[PDB]
Every structure is written in C-alpha cells, then in structure tokens.
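Comments concern the structure below.
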Amino acid sequence: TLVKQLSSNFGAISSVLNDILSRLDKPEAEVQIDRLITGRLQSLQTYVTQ
Amino acid sequence: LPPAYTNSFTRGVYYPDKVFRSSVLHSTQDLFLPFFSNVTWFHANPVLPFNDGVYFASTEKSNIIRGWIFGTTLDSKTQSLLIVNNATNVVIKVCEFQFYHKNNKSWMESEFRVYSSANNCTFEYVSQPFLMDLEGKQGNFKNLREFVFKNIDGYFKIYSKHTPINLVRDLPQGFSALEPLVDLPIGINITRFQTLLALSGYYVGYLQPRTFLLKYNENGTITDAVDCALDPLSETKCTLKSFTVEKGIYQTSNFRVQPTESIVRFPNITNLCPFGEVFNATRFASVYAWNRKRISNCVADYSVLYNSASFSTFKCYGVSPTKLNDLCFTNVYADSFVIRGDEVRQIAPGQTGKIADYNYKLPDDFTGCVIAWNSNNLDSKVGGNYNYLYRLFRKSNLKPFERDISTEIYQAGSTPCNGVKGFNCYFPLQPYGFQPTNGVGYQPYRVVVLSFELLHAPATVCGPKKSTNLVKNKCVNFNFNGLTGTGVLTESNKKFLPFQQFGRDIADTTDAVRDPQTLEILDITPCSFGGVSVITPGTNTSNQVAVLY
Amino acid sequence: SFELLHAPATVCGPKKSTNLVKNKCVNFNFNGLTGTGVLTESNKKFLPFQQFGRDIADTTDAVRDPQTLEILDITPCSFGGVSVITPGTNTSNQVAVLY
Amino acid sequence: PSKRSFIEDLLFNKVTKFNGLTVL
Ligand SMILES: CC(=O)N[C@@H]1[C@@H](O)[C@H](O)[C@@H](CO)O[C@H]1O
Ligand SMILES: CC(=O)N[C@@H]1[C@@H](O)[C@H](O)[C@@H](CO)O[C@H]1O
Ligand SMILES: CC(=O)N[C@@H]1[C@@H](O)[C@H](O)[C@@H](CO)O[C@H]1O
Ligand SMILES: CC(=O)N[C@@H]1[C@@H](O)[C@H](O)[C@@H](CO)O[C@H]1O
Ligand SMILES: CC(=O)N[C@@H]1[C@@H](O)[C@H](O)[C@@H](CO)O[C@H]1O
Ligand SMILES: CC(=O)N[C@@H]1[C@@H](O)[C@H](O)[C@@H](CO)O[C@H]1O
Ligand SMILES: CC(=O)N[C@@H]1[C@@H](O)[C@H](O)[C@@H](CO)O[C@H]1O
Ligand SMILES: CC(=O)N[C@@H]1[C@@H](O)[C@H](O)[C@@H](CO)O[C@H]1O
Ligand SMILES: *[C@H]1O[C@H](CO)[C@@H](O)[C@H](O)[C@H]1NC(C)=O
C-alpha cells in the first residue's frame, strides 16, 4: 500500500517529481510539489501509525 | 614572501547571529573554517583569492599589519574595500582606488605612493582600532589576533578576538569564538584579498558551508563546538545533539551513489515542425469554425515562437515556456482561429463567455500554450469583415476541443416553429466586430493554441536537443525520450514485443527502456542508497568508531 | 526592498513610544517585536551586539530595550486549566473551583 | 546444514521497489 501511494498524484499534474521539475518553472513546480509532499507524508504517517 | 602549512583544529568559530542563548547546544548551518583544514602561513604583500570568506590570524603588531584590501582585481574600474589600522583608530573606505594603501613611505614605491580615486561616497566608517597591543612581555608572550571576513549579500562582516597566547610560531589549541566587531552594509564584489605589511608571518584559511553544533555555557558564551563533516563520530554527536555519546550503534545518515555522467537519447528526426504554416499561414479560420492541424514526426523549436517580436501573449498551461524545448510530445495539435481580441481571456482553460461556451473550449487540464499576436493588418480592412462568431447554441458548455457549425435556429421558446424573427435564426452573427482601425476589439489577435498531449507512447515531436552516447554499467542521469531518471543501465535480455517501448515492475515503476536509436532493451537498476550507522564504544572510553553501510 | 532581521532596526515607522511597564501583564512592541507577557529585570549578560535571546527551543525569552539598553526577561501571562468540583446536583448546587 | 528437527523443518517449509524502503 505504501508503495502504491507514490503513484496517487494527490491533486498534482503528475505523480512523478521528475515530470514536474522538467516541465514547470521554479514557483510553479513548488505548488505541484507541495501537493505531493502533503499526500506522501500523510501516507507515510498512516503507515507508521499502523 | 614564502608559504608554509599548518592546521587550526580549535579555531574558525564565531557567533553566527546577534541572539543570546545559554546552556544549550545549537545547530547552525553557516560558513565556518572546518576544524581540520590546511591553513597557509606566509612570511612577514601576496594577492590571494577570496572565496566564501577568509580566516586570518597573526601574532603581530599594527606597526606591520597596517590593514587589508578586499575587492576584484584592484583598479580604478571597480570599487575596492580598504581597511587601514592607524595608531588610534581604524579607517575603512570603499572606492575605485588604484592604490591609496601606502600610509608609510620607504623605498617600495613601484606599486605605491599613489593616491588615485573616484566618487567614493561609500561607507567611510571610522572606529576604535582592530588591533590592541599588550604591555610588552607582561602577557603570555605575543598575541594572536584572529579575524574572519565574510561577504554574503550586501554585507561585509568582520569577526575578531585577541586572547594572548603562549609563545609559539604556530596556531594554539584550546578553544575561542570570535565576535562581530564590525558589520558593514557594503554592496561590494570581492574576489581577491591582499594584506598591507608595507614590506614574523600570518595565517590564511578559507570558510566552507558547514553545520556546527555550538555549545553555549550559562553566560551565553560559546565554549566548544562540533564540526559535523569532520568524521562519523562528530556526525553522530550532531544527530544526537550531544557532545557525549553512549556506547551503542546509531543511525546517522544515508549513503548515495552519484550519477557522475548523463545520457540523452532521442529518435533520429531531421524534419522540422511546420510552424510557419500555422503562425505565418495568412489564412486564419474564424473561431466559429476553427482549424485543427496535427504536427508529427518533426523537431519542434518552440523558443523561436517565444523569444520573438509581435506576439501579444504567450501563456503556457501545465508547462513552462522555457522548458518545453527540452520535452518530447505526442500527437501535437495547433488550433488556428480569429477572435475579437478582448476575447483572449475567454479561450483560457477555465474561463467562461460566449467563446468559451459556444465557439472554442479547452479542457480543465489543458496542457498546452495559447499564443496570439495583434496583426491588425490583412484582417481588419476598411469595408472588410470576415470573422464568424457563434452566439446561439441552445445547449451550453459545448465541449473541450469540439466544433459546431450547424447554423440552425435558436428557438427562443417563443414558439416551436421554423422562422427568423422571434426565432433567433442563424447561430453566428454577421455584424462581426471589425470596427476598422478604431475602437477596442477591432479584431486584433490571431490565435494559435498548441495542445500538448503527453503520452508515454513513442515520441513523434521532439525539441532541438542534441543526443549523446550510452555509458552502461554505471549509475547515470539519463533521459530517454523524456523518460528522465537515475540508475544503472544494462542489457535486459527480456522478451519485449515489437510494439513495446519500455517496461515496468510490479510496483508500476519504469524497469527497462527501449533505446530510440539502437532499439535495444536496457534494464534500469537504482543505484545504492544503503544507509549509514556508526558503532561507538562510548566517548568515555574511546573516540574510535566503526562504520556500517 | 524590505528585509526583516533580528538585527537592530534601521528604519522605523512614525510611532510614538510609551513608558516601560515591568511587573504587570502587558502587550509589548520592541522594535517591531510583539507579544504578551510580563517584563522583569533580567540578569542575562547580553553581549554588546545582542538584542534578543532564546530559550532551549523558542521564544524571545529576553529583549534589550532600544532606549535604555536594559535587558528584560519575558515571561508568559499565567494560565492553566479550570476545574469545577461538585457533588451531584441532586444533592447540592454548591461548587468549588480549582485553578 | 540447518540443525533443525523434523517438525521444525516442516514448519519452516510450510510458511511462505526500494523507494527508500529497506529491511534489516
Ligand atoms: C584537511 C586536509 O586536507 N589535511 C591534509 C592532511 O591530512 C595531510 O596530512 C597534509 C599533508 O601531509 O595535507 C593536508 O591538506
Ligand atoms: C596617525 C594617523 O594615521 N591618523 C589618521 C590620519 O592620518 C587620517 O587622515 C585620519 C582620517 O582622515 O584618521 C587618523 O586616525
Ligand atoms: C574614472 C571615473 O571615476 N569615472 C567616473 C564614473 O565611474 C562615474 O560613474 C561618473 C559619475 O556617474 O563619473 C566619472 O568621473
Ligand atoms: C560556568 C562558568 O564559567 N561560570 C562563570 C562563573 O564561575 C563566574 O564567576 C562568572 C563571573 O563572575 O561568570 C560565569 O560564566
Ligand atoms: C513562423 C514565422 O514565420 N514567424 C514569423 C516571424 O519569423 C517574423 O519575424 C514575424 C514578423 O516579424 O512574423 C511571424 O509570422
Ligand atoms: C534506427 C536508427 O535510428 N539507426 C541509427 C541512425 O538513425 C543514426 O543516424 C546512425 C548514426 O548516424 O546510427 C543508427 O544506429
Ligand atoms: C566509567 C566512566 O567513564 N564514568 C564517567 C564518570 O566518572 C564521569 O563523572 C561522567 C561525566 O559525564 O562520565 C562518565 O562516562
Ligand atoms: C435522578 C435521580 O437519580 N435522583 C435520585 C433520587 O431519586 C433519590 O431519591 C435521591 C436519594 O438521595 O438521590 C437522587 O440522586
Ligand atoms: C563578481 O561577482 C558578481 C556577482 O556574481 C558579478 O556580477 C561580477 O561580474 C563579478 N566580478 C568579477 C571580477 O568576478
């Protein structure tokens, strides 16, 4: 489950960081990245709690 | 004069801020002299480089150390910082000085005894002197004055300490932190450092980005510190936030293999995208009946559509206008049409209006770019008018990339019959807003919308990026038709089918790719990330440690 | 360009200062630093260049007064939970309160 | 090779993507 969550794309344009950094500019990528960090961090916190 | 080498060990620490702390261990990332570093000694005016900052120290009096110069190659072309130690004070000036650093005549005039300057007017700061002497030999025998010179952003900072030492022609041990004697808001570029001896010796070191754990005592004085980059033990102390480590094994860091090299591979396409046939078409369709052109099997130079005059707008969605030149695309489309001009906002992916609702709509995700240029000529002729605008649809929110030109009757609900007046017959309207050479919205802005579909399918449109060769059997930074990643490339020996471009594992991550030029299949193995732990016998026993990867 | 540092202010707005109130809960503003608490005389030996302190983790802890250069200790306004001690309301309506 | 009993051997035989993930 923890692995599959990496592909979730939590509201971002892409689940893959490399496809954001190579596509959007600095201030734009940060927005998409924050969405992935929030989702991935929440997923990891859930895993550890369990 | 001739060099020699020694080490610091207990120096290079200073108060990083103007904050009072006490009885704490504080971790800070700043420019510090690494505890174990090679410090260059000079006999006692050589010109040395200035990097991130400079550590300077010398057991000598102000009668020799008359000051320092910091700046770019010293000339009248740029400003330089001149710091001079007088008998009773220190004078600091910034200007386009050629020399000005004499302050003492002797015989050495070939590059001295000259006073050329320009419009100084730059922080002519004066204060009590940097160098204070001792009562002869009634002290510890000589006084090692220590300074740190930093240049960050708009500020030149000077830290210093005196603390007389036992006589030795070397650097002391113990421990001492420097204080911010001077803080000058000077917007000066410094690349070179020179002393003013007007001719003992002095030491020079260089600062580096380091995280230090600083120990503040009860009086807020820094009494000790740990350099995190010195060794596994120091690293352990820095992660545990303690200067004492108990016997046991600790997890401190993460091992990572670096890619070193890079691989860029694309299909061998020599064709160029027919953008001239889109942007310089001269025959632009009305938005009522917009023209959809497909572009494929070509190289797309987009920079020429961006760094170009006459364009009024170039708004990219989902992609940067300066990065799309390095991307691969599939099934690229160019939608060409004419609008009134004040309707440009209505063709944005998420806006409303008659154009957005009836004439031309974009999807919510719309990766692509909306490009338009005034071009009042050709279209807005006097007496002319050739731009159909769809006004009446019956329904709403037509559809993304859909087109409707049926030209039927807009039953207004007045009656279920076939007619014109009271029926709003004819979906478009003939009174095109051309208002030739006047008003606002006189039909400027020819519009081309570039729709960038990004599939994992074989690239057909690639940017003007030069390819290189393969490396294999090494961790590398690779890009296969846009498939950017890091790992080790090896022959897969896998049974790929003729229509497959790449593969994935059970985690649905890229496992292998087909090379676009050789068509061979390469596995991608992630490089080692290990994990580093340190085995400590206890710092109350030994400072020797073992490291486990 | 407006840079905000813990360093001494170089530019201040057109504000009128007040007297310094110490052993009371007050709303303070020191060179733009705002907070609420009690300002007592400190025994912290701030160095000549230091303006603000910090405790083991966070918070100003102590501040240098911009006019007198006196070092003040900042303590939070007292607070705590409030509990109501009662017999059943079917017995009595008298209560006691714990702060 | 493994100093196991017959029953232990049966017990062991019967019972049956490094994205920052590791096993110690
Ligand atoms: C920090 C550093 O590089 N120290 C090395 C030292 O270990 C070595 O022993 C010496 C040559 O003998 O050269 C110094 O530069
Ligand atoms: C002994 C000595 O050098 N005194 C210097 C004087 O030469 C210099 O002109 C002046 C600044 O203008 O500052 C004084 O401290
Ligand atoms: C050689 C020299 O000093 N040239 C200065 C120039 O740098 C300065 O910018 C200008 C006033 O703007 O006045 C000139 O005399
Ligand atoms: C741990 C420590 O150094 N404490 C000293 C104390 O012994 C000394 O008496 C005082 C000045 O009088 O300064 C304190 O910092
Ligand atoms: C693709 C194309 O032909 N673009 C041309 C551009 O090269 C030219 O510089 C400009 C007028 O200055 O008109 C554009 O239509
Ligand atoms: C199918 C294929 O791409 N073959 C490539 C060719 O396109 C390229 O031009 C040549 C080097 O010039 O190397 C061949 O292996
Ligand atoms: C076995 C041993 O070394 N015990 C010492 C103890 O005597 C000392 O008082 C203390 C100070 O922190 O550190 C311990 O490691
Ligand atoms: C709601 C309820 O239980 N009320 C009871 C009441 O019936 C009982 O007679 C009395 C005896 O002291 O205690 C009260 O708490
Ligand atoms: C010094 O650095 C600045 C900022 O990077 C640069 O603009 C300037 O050209 C440099 N000058 C020299 C001599 O390196």
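Residue numbering in chain B adheres to Swiss-Prot, whereby the residues present occupy positions 24-67, 81-135, 145-244, 256-257, 265-612 in order.
Heads up, header says this was done by electron microscopy, 3.1 Å.
Using the three backbone atoms N, Cα and C, a Cβ is placed for every residue, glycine included.
Neighbour density for B:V83 (variant position): within 10 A of its CB lie 12 other CB atoms from the protein chains shown. For the natural variant B:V83 to A, the note given by Swiss-Prot reads: In strain: Omicron/XBB.1.5, Omicron/EG.5.1.
Secondary structure at B:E154 (variant position), taken from DSSP and collapsed to helix, strand or coil, is coil. Quoted from Swiss-Prot for the published natural variant B:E154 to K: In strain: Kappa/B.1.617.1.
Here Swiss-Prot notes a mutagenesis experiment, B:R190 to K, with the remark: Partial loss of biliverdin affinity. In the three-state DSSP assignment, the secondary structure recorded for B:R190 (mutagenesis position) is strand. Taking Cβ-Cβ distances under 8 Å and a sequence gap of 6 or more within the same chain, the neighbours of B:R190 (mutagenesis position) are B:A93, B:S94, B:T95, B:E96, B:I101, B:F175, B:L176, B:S205, B:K206, B:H207.
In the three-state DSSP assignment, the secondary structure recorded for B:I210 (variant position) is coil. When Cβ atoms from all protein chains are considered, those within 10 Å of B:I210 (variant position) total 19, not counting its own. Under its natural variant annotations, Swiss-Prot gives B:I210 to V the following note: In strain: Omicron/BA.2.75.
Long-range neighbours of B:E154 (variant position) (same chain, six or more residues apart, CB within less than 8 Å of its CB): none. Rounded to a whole number, the C-alpha distance linking B:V83 (variant position) with B:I210 (variant position) is 28 angstrom.
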